[PDB]
Every structure is written in C-alpha cells, then in structure tokens.
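Worksheet: the structure to be examined is printed underneath.
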Amino acid sequence: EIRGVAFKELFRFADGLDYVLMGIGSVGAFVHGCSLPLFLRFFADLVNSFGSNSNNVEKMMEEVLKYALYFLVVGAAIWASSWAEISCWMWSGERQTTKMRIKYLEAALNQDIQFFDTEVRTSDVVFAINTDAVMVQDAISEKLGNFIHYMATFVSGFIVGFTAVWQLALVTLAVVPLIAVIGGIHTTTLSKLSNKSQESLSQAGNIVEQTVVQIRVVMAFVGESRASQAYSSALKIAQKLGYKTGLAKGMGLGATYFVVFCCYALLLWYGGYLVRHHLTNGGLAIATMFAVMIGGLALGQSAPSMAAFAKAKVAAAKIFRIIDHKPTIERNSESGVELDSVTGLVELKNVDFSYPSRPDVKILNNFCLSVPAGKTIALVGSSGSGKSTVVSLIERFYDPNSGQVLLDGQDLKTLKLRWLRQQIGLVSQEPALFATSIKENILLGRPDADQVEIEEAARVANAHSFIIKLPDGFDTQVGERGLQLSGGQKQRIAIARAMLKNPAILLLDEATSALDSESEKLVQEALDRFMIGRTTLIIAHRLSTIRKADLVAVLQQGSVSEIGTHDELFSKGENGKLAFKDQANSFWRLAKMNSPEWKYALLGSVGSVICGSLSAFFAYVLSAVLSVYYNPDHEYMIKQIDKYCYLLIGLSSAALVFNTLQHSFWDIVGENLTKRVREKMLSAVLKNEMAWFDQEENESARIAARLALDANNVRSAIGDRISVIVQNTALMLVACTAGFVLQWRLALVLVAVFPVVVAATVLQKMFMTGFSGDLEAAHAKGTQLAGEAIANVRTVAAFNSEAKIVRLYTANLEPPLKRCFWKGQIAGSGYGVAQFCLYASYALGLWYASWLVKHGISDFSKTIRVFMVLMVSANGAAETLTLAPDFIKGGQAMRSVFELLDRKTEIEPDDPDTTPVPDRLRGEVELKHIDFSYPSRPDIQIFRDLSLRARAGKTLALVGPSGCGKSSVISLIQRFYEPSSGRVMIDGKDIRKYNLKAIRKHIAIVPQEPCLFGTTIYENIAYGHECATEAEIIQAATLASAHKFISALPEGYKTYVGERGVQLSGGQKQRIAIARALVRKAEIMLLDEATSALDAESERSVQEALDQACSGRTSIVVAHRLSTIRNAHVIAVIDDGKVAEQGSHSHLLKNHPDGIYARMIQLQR
Ligand SMILES: CC(C)[C@H](C)[C@@H](O)[C@H](O)[C@@H](C)[C@H]1CC[C@H]2[C@@H]3COC(=O)[C@H]4C[C@H](O)[C@H](O)C[C@]4(C)[C@H]3CC[C@]12C
Ligand SMILES: Nc1ncnc2c1ncn2[C@@H]1O[C@H](COP(=O)(O)OP(=O)(O)NP(=O)(O)O)[C@@H](O)[C@H]1O
Ligand SMILES: Nc1ncnc2c1ncn2[C@@H]1O[C@H](COP(=O)(O)OP(=O)(O)NP(=O)(O)O)[C@@H](O)[C@H]1O
Ligand SMILES: [Mg+2]
Ligand SMILES: [Mg+2]
C-alpha cells in the first residue's frame, strides 16, 4: 500500500492569498467555537443576577440589561466569525484544488504512453482526478475548519465549566463518554444497515434493468409474471432488512434519550446539593452542565475531520505521485534538425520493436519498409499483427528498442518531437471529439488556422453536411450530446482537422466497414491530394484504396512476406409555483394505497406524540429545577429536586420504549408502501407497449433510476412528513400550554420568536453537516473533458495539443470557481444573520421577562420557567433534522409515479374481451395489404401493400437485404407492433381482437442476438414453457444439440452464466435460444437471422431443427444466406419493402427467374 504524504504537503498549491484566507478562516472558526460556550457563561451570569436581586429591582434591571447587551455582542461576533469561517475556508479550498487539478492534468498529458501502459493506467488516472481531487478538496476546505471550530468549542466549554463549578465539571465529564459512545454506536449501526439496504436495492434495480433491456423476449413469452415474482422476492429481502434499520434507529434514539434523562437526573440532584451548601449558584450549575456536555460532544464531532484528513493524505499522495513524475522519454529536443524536405524518402527499417508491458514478446521482428517519396503505399496487416504498433512507431509514441529506425534518412530522436509530430498527420479509427465545440475541435487540429480555413476545410476537404446543419452551427458542443453526431460526421471532422495539418507525410488508419461512402471518398481524395500521405490500412475492405497505393505488402509475425507492387494478394484472410391542489389529491391517493398499514401508522402516531411530549417535558424539568435553585427554603428545594429527579428517571424508560415503537412502526409502514409502489410501478411498466419502450426517456438504466429514486423519496415524503408534523405539533402544543398557563405574555412573545430560533438551530445542524454543494456536479463538465483527454491521450500527443486542452480545462473550471465563491459568501452571510437573530431573540425575550418581573406582573420563577421551557423545546423541535425533508423533490417524484401508473397502453398485454381461443392454433397467419409505419420514425415506412401466406404442415422462408424489415415482419407476426393500415389473419380473424397472451403462448420466437437471463442454464432454457419439468428440457437440449457443450460445462444446467458467469459462444447461446424455442412447443416457430448468426455445427443443428419444425406444426424462418431457405419448401420475397414472388426456389426460377437473392446466392458462392 502506498504511503500518504505529510499533512503540510496538502497545501503545496497555497499562495499568499490562500494563506490569508486560511488564517482568517481559522480565526473565525476559533471565535465561533469559543463563542458557543461563552454565551452559556453570560446566560449563567444573567440568570444568577436576575434571581438573586429580586429584592433590589433596579440593580436586577441594570444587570439584566448589560447582560442582554452582552448577548447582542456575542450574536454579532458569531455572525462575523461564522461568515468569515465558511466563506474563507470554502473559497480557499476551491482555489487550491483548482490549481491542483490543472497541474495534475498538465502533468498527465505530457507523460509518455508507455508510462500509462506500465505505471498507473488511464482508468486509474480518471478515478483519481475525480475522487481524490474532491476528497482532498473537502478535507482542506470544510473538514479543517470544522476541526478547528470543534476543538475550540471543546476547549472553551471545558474551561468555562471548570472555572464555573469544577465539581459539576468533573461529574459531567464522567457523564459525557456514555452519551458519546451511544451516539457513535447508533451512527455506526445505521451506516452499516444503510449499506446493506443500498446493495439490496441495487440488486432489485439490476433485475429491473435486465428485464427492460430484454423486453423483447419478456413480452414474446408471458414472463412478465416471472419478472414480477423476482422483483417481489428482492423487495421482500430489502423490506425485511428495512424493518431492521428502523428498529435500530428507534433503539438508538431511545437509548440516547434514556441515558440523557438519567444523567441529568443525577446532575440536577448534585447541583441542588452544591447550591444547598453555598458552593455555587443555580445558573452556574446549569451553565457548567451544558458547557461540559457541549465540549464533549464537540470532540466527538471533531473526530470525523481526522478521518477525512487521513483519507485525503492517501489521495493527495497518489495525486502528487502522478504530478511529480518526470517524463521518461525526452521530448522536444533542441537538437531538432527542422528538415525542409517534407518528403519522407525512406524510413522504418530494421525495426525490432517489443511492447513495453511484455518486453519478451517481440511484436516487430527486424521490420524493414521503404515508403518511397512521391507515391502512396498501403499495408496489409493481420489482426494479430501490429498495424497499430507500427503506426505508433511512426508517430514516435514508443521508442524502438535498438534497430536502425529513421525518417527520410535523418532518424527521429535527433530532429525534435513537437515539430516531427506536426509534420505527420494521423487519422484514427475512433474519432477524437472532445467536450468542446466542433469549431474548437478544428482549432485543436491546428490552432493557427482562422475560421475561414475551417469553412474551406468544411467545403473542399469535406462536404457541407450535417456537421454544419447543427442549430448552433460550428459552435456546437459535441461532447454534451454525442448522440447528435452519427459517427461518420465526427470521422469527417477528424479528417478536416487532419487536413489542417496538411504538410508532409500523413499516416492513415483503418475505418469501420459500417461507414458512409462519402467519408470514404473524402479519405481517398485526401490521399490523391496528398501523395506524401501513405500507410493506408486496407483490412480487406475498400479495395479502391489498395488500387490507389501501388506498393502493397502483407504483415505477419512481425515481418513482411513480400515487398513490391500489387499481386495476387487475395484469399489470404480477406474479409469484410406548481399547482398544489393536485398535490393534495395525489397525497390522498398515496394514503389510500397505504391503507392496509393504517394500524401501524396509528400506533406510530401515538408513539410520536408521547415522544414529543417527553422532549418538551424534559425541558420543563430543567426549567423547574433551575427555578428551584433560587429558592431560600432548602428543605422545599430538596423535596422539589427529589420529585423532579424521580419523575425524570421514571420517564427515561418511557422515552426509550416509545422512541423504539414510533420509529419501528413508521419505518415498517414506509417500507410496505415503498415495496407496494415498486410492484405497481413495475406492473404498469410491463403492461406498456414497446412503442413506449423504444421511445427515448424509457431506457432501462433510466427506468431503474426512476424506480429507485421515486420510491425512496415518496416513502420519505409520506412517513417522515406525518411523523414530523405530529411529533413537533405535540411538542410545541404542550410547551406553549405550560408557557401560557405560567405567564401568557412572555409565552406569547416567545411563540412569536419561535420560528426564528427553530430555523437558526436547523441551520446549526446543517452547518454541522456542511454547506459545500455537490462539487462533482459543479466540476462535471471539466471532469468529463479531462476524462476524454486522458483516455484519448494518443490523439492529443499526435496533435501536440496539450496546451489547448489545458486552456479549455481552465476555461471550463473558471465559472464553477466563481459560483463556488458566491455560494460560500451567501451561505456565510445567511448563517451569520440567522445566528445573530437567534441571539437577539434570546436577549429580547429574557429582558422582557425582567421587565415583566419589575412591574409586578409576574415572578422570577414563572418567567424563567417559561423562557427555558420554550427555548429548549424550540431546540427539540429544530431536531427535525433527524427525519429527512425530501418533500421538495418528493412532490415531483410522486407526480412522476402517478403519471407513470396512470399512463395508458394502447396495446393491451391481456385482452379483456372474449376470445375464441383454440387449443392447437390453426397456424395459417395471413398478412395482406400491410402498410406498417414505424412509430418512432414516421418518415420510414417499410411496408407497402404486403400480402403474405402461411403453410400449416409446411414452413415459409423469407430472404432479403439487411435494409428490409424482416425482423419487422416477425414483430408484426406476434403483434409486437401495430400496422398503420395492414390487416392480418392469425386464426381467421384479427390479431387485435384475439387475446395477446394466447398469441404469446402459441408462438415461439428466437431473437437475432439472443442473450441469457439468469444464473442457471436450467431456468433460462425452461423459460419457454411454464412447466418444463426435467425430461422435456432433456430432449430440448438433445434435439438442439446444446447438450454436448452443456455437459462440457462444469455442472451443466446449473452453470452460472451472464457477465460474471461462463460466457458461452455466440453459436452456443444462439443454439440454447433454439433449445428454449423448442421448449415452448408453440405452433408458429419464428426463426430469425439467428439461424445465420452461428457456426457450422450449429448450422447442421439448425437444419435438424428445421426438420423437426416442418415435422411439428409450422415455422417462419428468415435467413439472408443460402442453404437454409432451401430447407423450407416455400420461399417468399421481401426486397425493397415489397413482395415479388413466393414459392420454392425451383418455383422461384420457373417463373420470375434469377432475382436479387439468386444474385446473392451466386455471390455467396
Ligand atoms: C439555557 C438554554 C435554554 C439555552 C439558551 C439553549 O439555547 C441551549 O442551546 C440548550 C437548548 C442546549 C445546551 C446544551 C444542549 C444539550 C447538550 O448536552 C446534552 O446532554 C445533549 C445530549 C444529546 O445530544 C441530546 O440529544 C441533546 C442534549 C440534551 C442537548 C439538549 C439541548 C441543550 C440543553
Ligand atoms: N495495450 C497493449 N498491451 C499489450 N500488448 C498490446 C497492447 N496493444 C497492442 N499490443 C500488442 O500489439 C500487437 C498488435 O496489436 P493488436 O491490438 O493485437 O492488433 P492491431 O495492431 O490493433 N490490429 P487489429 O487487431 O486488426 O485491430 C499484439 O502482439 C498485441 O498483443
Ligand atoms: N424503432 C425503430 N424505429 C424506426 N425504424 C426502425 C426501428 N427499428 C428498426 N427500424 C428500421 O428497421 C430496418 C432494419 O430492418 P431489420 O429487419 O431490423 O434488419 P437489420 O437488423 O437491419 N438486418 P438483419 O440483422 O440481417 O436482420 C431499418 O430501416 C431501421 O431503421
Ligand atoms: Mg491496428
Ligand atoms: Mg430484420
């Protein structure tokens, strides 16, 4: 394991302004931490004066007034200190992390490629530049400030408590570890159970994704019920674990409240004892209690900052490892010859290169090549041969280990590297389009070029096409969408950027076969205008290229068999605001679906009120005890203290029990609602039709994200909302009742100021959490730009565009920096204002209590009880942070779930209408005058008045070009889609009237590219029939001939398959799909081009399956190749979305002889 760097090195990028910001933030954090208990000290002084000076009214008034002014001063100090701390720390962290990322990227680009090969790899580099960067940022921005603040709080609290009453300081210090340990155990248990629940829900989402991706087969069968069962089982596990999480949370809250109650019972009794012996005052006792508790909790809260410190030390050690690494291969040597002879006469001879990762494996064996000037040369590289390797050696990506490698007769390492890479132009198979605009991509090709050069490169170098037809034109961010560009267009953009680097030799790479001819002809015309551009990769396709290049040589085992011009080089491997009333109605709908759990809810509700009451009750007790401390009769003091302590001890157990009950029952109700919603959501999705599935915004991963997110935030927005609204209502109700019946005037004033103090305490809790936004989202654009640059480092080195990439990264990062600065300023100012208002309200209320006492309106006891009870109950109510307030997004997610459930499918998966279902289908599907138009693309309409025939005891074959919708034909066979105007007779009647599920169970199909379902081959094969037993799957395997390699598998039918399982061959998976089709034993066997996407033994297997299919009922088989359609007796025609003839191939030749398919047959020969 690598060793983390020392703490100081974290601040390597800190400049003078950063040091100033860090100092100011440290001072602010220290002042904040010290001010938290200093207020308690001032409160103790005020209370002691206001209680002792009852007889002397005027002195009491002046004392209370001066201490209220002290409260205002403390409020202002907290305002300023919190503002400075938050703003300075956040902005300094951002300012340092930005420079760190810039240096990291700059160091990364100008490294060697073999460095990425041997040492840290590109994926690790990206993972670092995201996670380690954000980790160090959060550690040095907020964690450090919080650590300083909490250490200050701890020290100041200890000092205040001890110097006030060392005795209670010692006792409370003994108390604190209990509460700290309880809180730590609670947090740890919650985190562990949260991780467990997260992984369980991830599993359930995995079932969701695998179902939605594979919806084709799922609807082809009746397996939606199976998917629902699997989802229900996963959700059952998740909900049982969820029950456990709720119980743990309830026990944690109950235990901490129990220990708090007992501990304050003991502390209050001891404080009464101390006051009785004239050791101290009541106010000093209370202040010591609170201050010592605050200090201990502050140390507890400070520890996580140390954890983050260690993690950031490791992360920054990694980052500095990449940063400090020195480029091994010397680059940009000043010995650059700067040859004026751009023509490369001779190069790449006696080349003995070996790949760095495996130096023993010598890829290139004494390679020699000429590449004469004035003429283009092509290379026939084998797949195992290093065509990319020799290209890299040309580009100087790697240095040849020995060998007489040279260029134009003047070597490579002699004449610099930047200039040489400028001389050579490269195109790549994968276009290198970064996040920036396409015009900026052209600039990245050659920054010296102006806009007119870009236009002409879009005019003469390439044709004017969609690359210009973007709505923004050339100023369009290709990275943000990507799907907008086809792939040929971005390839032509790369061609253009290469055209900018016109001079001297220009290497060419291979292009995919599935590429437009326009890009290809642009490539060859670039070749014609660039005779000095050579090394075109034929790859047995686009033979015009090999026509252009006279010198052609093949490459194998790091050597060339022949050297010279064109020859017989073929057959040697050649191949191819929003409304709220609807919110109330939908809330009623949710509650209605939550009806069965009502009992639990009711019980939970009951627990809530009791919990709330006890919280407020607790406050009152403190109040009363404080009021008792300033009483002359010490015996009456003893009686009151004993009564209150006994009552507190008695109610501690009630607090424990009712916290557990409330949380357990509320969380159980939520889990049931969540699972119930999930099931209904999945069922509604499955009832929908694929015309909705293929539509964008219905992708499998996106659907699963919808399912998870909406479910969880709905359960929050119901359960947490009800629990909060009931519990805090009861708490403030009983608190205000006590306050009113004691002194309604002071109670009314404090009720008026109540929302302010509640908001301030909520903000204190949020500050404890941290005000930093979602940094990864803020840096997302620069993040993905840097990731693309790092992954595509070869292309960046090819155009030596590291400086431009760094500049674009800086430009991307700048607006997030400014936004972060302003967000920090706003957050600091708002938090400070809230705290100042809180302390001003404290001062106002307490001074008003003094004023009431002056006029004889009330007494010290009643006023102090009212003030203390209402303020502590306000803190208890602002403890609202315990339950997550996701309601804001909860409403949107809830309208989302209701619109998804309320969405109607036009094709009913099950037809309610009566249908004349036969046991054995008549198997004579009758396509006639079909004019199907694809819904997704109304422009493309495959079918024009198509009429087809079926053969009951026989089979029909179909053949055509890849363009024709044969898979569309089989889709319309099973009512997968809906024809625009065509009509089809499956059973002497419309398919639309007859039940769809009966159609599914009566028709078996194979997909063109079948993929398997689950762990065991047994279940995947048995999927075809609802009762496959064991024998039926036996002959299903044998007739399909899958059984031989199934037995070759370790455990056969139980062998785990999938991404993590034994990944069978395409032929094997297609054959077992055939086996499943046989399992279904259906009337119509739809054997699509899977009968061609296979191998020779699978080809005889398919011929045998055709034998059985013609023997048993009927089949529609499509296969563009020959020798398979000949098996079927009757063969149809599907050319250009039209039928031309139908019958046997002998019949297809007796009338309408030859044909496009016959020409294909001659070709396949
Ligand atoms: C004198 C008060 C009215 C004062 C003005 C008030 O603002 C002050 O912040 C009060 C409400 C705080 C000061 C110390 C706090 C306590 C800190 O010490 C404790 O024992 C902790 C333990 C545990 O965290 C409890 O959940 C809260 C609990 C029990 C806190 C309850 C609220 C306080 C009692
Ligand atoms: N990242 C790599 N790690 C190890 N060996 C590599 C790497 N890249 C290429 N090679 C080796 O380089 C040789 C040729 O590269 P390879 O990727 O097999 O084919 P290619 O030159 O890209 N041609 P093709 O397969 O038709 O696309 C083989 O010996 C590879 O093992
Ligand atoms: N959702 C869709 N919306 C619009 N057009 C579609 C859709 N799905 C497929 N197509 C069209 O269907 C045609 C493809 O025909 P298809 O029968 O799927 O053969 P293929 O998959 O291209 N070749 P092959 O694998 O040999 O069967 C193209 O015109 C596609 O654009
Ligand atoms: Mg290659
Ligand atoms: Mg098709």
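Quick note: numbers on chain A are straight from Swiss-Prot, i.e. 23-598, 676-1264, in order.
Looking at the header, which is where the method is noted, we find electron microscopy, 3.1 Å.
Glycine residues also receive a Cβ, built from the backbone N, Cα and C atoms like all the rest.
For 44-333, the entry in Swiss-Prot reads domain 'ABC transmembrane type-1 1', with the evidence type sequence analysis.
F61 to A appears in Swiss-Prot as a mutagenesis experiment; the accompanying note says: Reduced brassinolide-triggered ATPase activity and altered brassinosteroid exporter activity. Under a cutoff of 8 A between CB atoms, and with a sequence separation of 6+ in the same chain, the neighbours of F61 (mutagenesis position) are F93, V96, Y938. Classification of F61 (mutagenesis position) by DSSP places it within a helix.
While the structure shown retains the original residue, Swiss-Prot records the mutagenesis experiment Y286 to A with this note: Reduced brassinolide-triggered ATPase activity and altered brassinosteroid exporter activity. Strongly altered brassinosteroid exporter activity; when associated with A-941. The number of other Cβ atoms within 10 Å of the Cβ belonging to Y286 (mutagenesis position), over all protein chains shown, comes to 24. A helical conformation is recorded for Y286 (mutagenesis position) in the three-state DSSP classification.
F312 (mutagenesis position) carries a helical DSSP state (H, G or I). Under its mutagenesis entries, Swiss-Prot includes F312 to A with the note: Reduced brassinolide-triggered ATPase activity and altered brassinosteroid exporter activity.
Per Swiss-Prot, mutagenesis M315 to A is noted as: Reduced brassinolide-triggered ATPase activity. Counting Cβ atoms from all protein chains shown, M315 (mutagenesis position) has 22 others lying within 10 Å of its own Cβ.
Taking Cβ-Cβ distances under 8 Å and a sequence separation of 6 or more, the neighbours of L319 (mutagenesis position) in its chain are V198, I201, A202, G205. In Swiss-Prot, a mutagenesis experiment is listed as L319 to A, annotated with the note Reduced brassinolide-triggered ATPase activity.
For the mutagenesis of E532 to Q, Swiss-Prot gives this note: In ABCB1(EQ); loss of ATPase activity associated with altered brassinosteroid export capacity; when associated with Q-532. The structure shown keeps the original residue. DSSP assigns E532 (mutagenesis position) to coil, not to a helix or a strand.
As annotated by Swiss-Prot, domain 'ABC transmembrane type-1 2' applies to 700-988.
Quoted from Swiss-Prot for the published mutagenesis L721 to A: Normal brassinolide-triggered ATPase activity. In the three-state DSSP scheme, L721 (mutagenesis position) falls into the helix class. Annotation for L721 (mutagenesis position): same-chain Cβ neighbours under 8 Å, separated by at least 6 residues, are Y286, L290, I308, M967, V968, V971.
Sequence annotations record features per position, and here Swiss-Prot assigns ATP 2 binding site to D793, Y1033, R1036, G1064, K1065, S1066. On its own chain, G1064 (ATP 2 binding site) has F1031, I1041, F1042, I1233, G1236 as residues at least 6 apart in sequence with a Cβ closer than 8 Å to its own Cβ. DSSP classifies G1064 (ATP 2 binding site) as coil under the three-state reduction.
Look at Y941 (mutagenesis position): DSSP puts it in a helix. The mutagenesis experiment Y941 to A is recorded by Swiss-Prot, whose note states: Reduced brassinolide-triggered ATPase activity and altered brassinosteroid exporter activity. Strongly altered brassinosteroid exporter activity; when associated with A-286.
Looking at Swiss-Prot, the entry for mutagenesis of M970 to A says: Slightly increased brassinolide-triggered ATPase activity. The Cβ of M970 (mutagenesis position) lies under 8 Å from the Cβ of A718, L849, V856, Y941, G944, each of which sits 6+ residues away along the same chain.
Feature annotation from Swiss-Prot assigns domain 'ABC transporter 2' to 1024-1260; the stated evidence is sequence analysis.
In this structure the residues listed as binding ATP 2 are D793, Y1033, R1036, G1064, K1065, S1066; their two most distant Cα atoms lie 18 Å apart. When the recorded positions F61, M315, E532, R1036 are checked against ligand 5, none has a Cβ within less than 6 Å of one of its atoms.
For the recorded positions listed here (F312, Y1033), the lowest count of other CB atoms within 10 A around the CB belongs to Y1033. In this structure, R1036 is the one among the binding-site residues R1036, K1065 with the smallest number of other Cβ atoms inside 10 Å of its Cβ. Cα spacing between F312 (mutagenesis position) and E532 (mutagenesis position): 75 Å, rounded to the nearest whole number.
Cα-Cα distances to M315 (mutagenesis position) place none of the binding-site residues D793, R1036, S1066 within 10 Å.
Distance noted between the C-alpha atoms of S1066 (ATP 2 binding site) and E532 (mutagenesis position) is 31 Å. Unbuilt region (77 residues) between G598 and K676. Cα separation across the gap: 59 Å. Checking the recorded positions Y286, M315, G1064, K1065 for a CB within less than 6 Å of any atom of ligand 2 leaves no residue at all. For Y1033 (ATP 2 binding site) paired with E532 (mutagenesis position), the C-alpha to C-alpha distance reads 34 Å. Among the recorded positions listed (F312, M315, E532, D793, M970, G1064), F312, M315, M970 have a CB atom closer than 6 Å to some atom of ligand 1, in sequence order.
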